[PDB]
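K.L.:
Following this message is one structure expressed as structure tokens.
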Amino acid sequence: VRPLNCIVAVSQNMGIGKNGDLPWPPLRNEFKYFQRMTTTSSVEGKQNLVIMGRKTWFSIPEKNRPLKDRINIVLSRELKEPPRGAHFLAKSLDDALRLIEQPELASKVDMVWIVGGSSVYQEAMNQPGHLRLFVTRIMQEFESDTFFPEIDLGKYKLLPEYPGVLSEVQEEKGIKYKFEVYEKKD
Ligand SMILES: NC(=O)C1=CN([C@@H]2O[C@H](COP(=O)(O)OP(=O)(O)OC[C@H]3O[C@@H](n4cnc5c(N)ncnc54)[C@H](OP(=O)(O)O)[C@@H]3O)[C@@H](O)[C@H]2O)C=CC1
Ligand SMILES: COc1cc(Cc2cnc(N)nc2N)cc(C#CCCCC(=O)O)c1OC
């Protein structure tokens, strides 16, 4: 509940999102991994929590909203009420982070996942604490309108291995990709 786990999928050119959706065609096997990692809590009775920007939320198909079996928090400085389906609405990441650490929530929340928005990824990476970056390396370039922040190898260490994560290269619809995990302890 204290460590922040960012999860993303980026192309070679750090591509992320395009015109409101993903820059590449639907990679259903990649969604499976995103789903398993953000959804699997390490304790029964507790649900993992996902935090995302207002655009990421509405970019997700309505039929897949909210992200089931996960507590959904949306960040927005303009909405006044949580969008239909969302569990909580926060006006800043700080407010979200403080909320999650409340006793009333620490009882039913396990892992915390950051799943959407370039700015959200940025601010999450720009703060003290224990940080982990779960990055899916899409080994191919795609025209993008949004990107992922650079990863400082002097600050983040590439973990040689992580429990539950396979390191072999994968492929779907002719597109190869692999899962990586970086860590910043502070
Ligand atoms: N390749 C991948 O893994 C992923 C790609 N994407 C994609 O990224 C693109 C969208 O990118 P991006 O524009 O960055 O999306 P975001 O979802 O981060 O949209 C930003 C909006 O969200 C809110 N927000 C973000 N940070 C904060 C904060 N600190 N406090 C308050 N509100 C905040 C604001 O809401 P408002 O304007 O309402 O105030 C702001 O305009 C799309 O194509 C999308 O699909 C998304 C997730 C994963
Ligand atoms: C709007 O673009 C998207 C971004 C995301 C976020 C996303 C994808 N991949 C990684 N590695 N990280 C993310 N945060 C997810 C989806 C979707 C879906 C389906 C199944 C979900 C479940 O968990 O139940 C998505 O839609 C396409």
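Heads up, chain A uses Swiss-Prot numbers, so what you see runs 2-187.
Per the header of the entry, the method used was X-ray crystallography, 2.0 Å.
The backbone N, Cα and C atoms fix where each Cβ goes, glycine too.
What Swiss-Prot records for this protein is below:
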type	residues	note
BINDING	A10, 16-22, 55-57, 77-79, 117-124	NADP(+) binding site
BINDING	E31, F32, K33, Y34, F35, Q36, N65, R71	substrate binding site
DOMAIN	4-185	domain 'DHFR'
VARIANT	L23 to R	In a form with an abnormally low affinity for methotrexate
VARIANT	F32 to W	In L-5178-Y cell line; methotrexate-resistant; requires 2 nucleotide substitutions
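Buried or exposed, and what's around them? Tell me for each listed feature.
P.N.:
With a cut-off of 8 Å between CB atoms and residues at least 6 apart in sequence, the same chain places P24, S60, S119, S145, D146, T147 near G18 (NADP(+) binding site), listed in sequence order.
Every protein chain shown contributes to the tally, and the Cβ of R71 (substrate binding site) ends up with 20 other Cβ atoms within 10 Å. In this structure, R71 (substrate binding site) belongs to neither helix nor strand by DSSP; it is coil.
DSSP assigns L23 (variant position) to coil in the three-state reduction, placing it in neither a helix nor a strand. On its own chain, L23 (variant position) has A10 as residues at least 6 apart in sequence with a Cβ closer than 8 Å to its own Cβ.
Secondary structure at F32 (variant position), taken from DSSP and collapsed to helix, strand or coil, is helix. Non-local contacts of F32 (variant position) by the CB criterion (under 8 A, 6+ apart in sequence, same chain) are absent.
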K.L.:
Going through the recorded positions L23, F32, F35, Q36, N65, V121 in sequence order, which have a CB under 6 Å from an atom of ligand 2?
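P.N.:
Checked recorded positions vs ligand 2; flagged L23, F32, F35, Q36, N65.
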K.L.:
Taking only the binding-site residues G18, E31, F35, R78, which have a CB closer than 6 angstroms to any atom that belongs to ligand 1?
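P.N.:
Near ligand 1, sequence order: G18, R78.
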K.L.:
Which of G21, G118 has the fewest nearby Cβ atoms, counting only those within 10 Å, among these binding-site residues?
P.N.:
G21
K.L.:
Nearest to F35 (substrate binding site) by Cα distance: which of the binding-site residues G21, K56, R78, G118, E124 is it?
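P.N.:
Out of the listed candidates, the nearest Cα belongs to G118.
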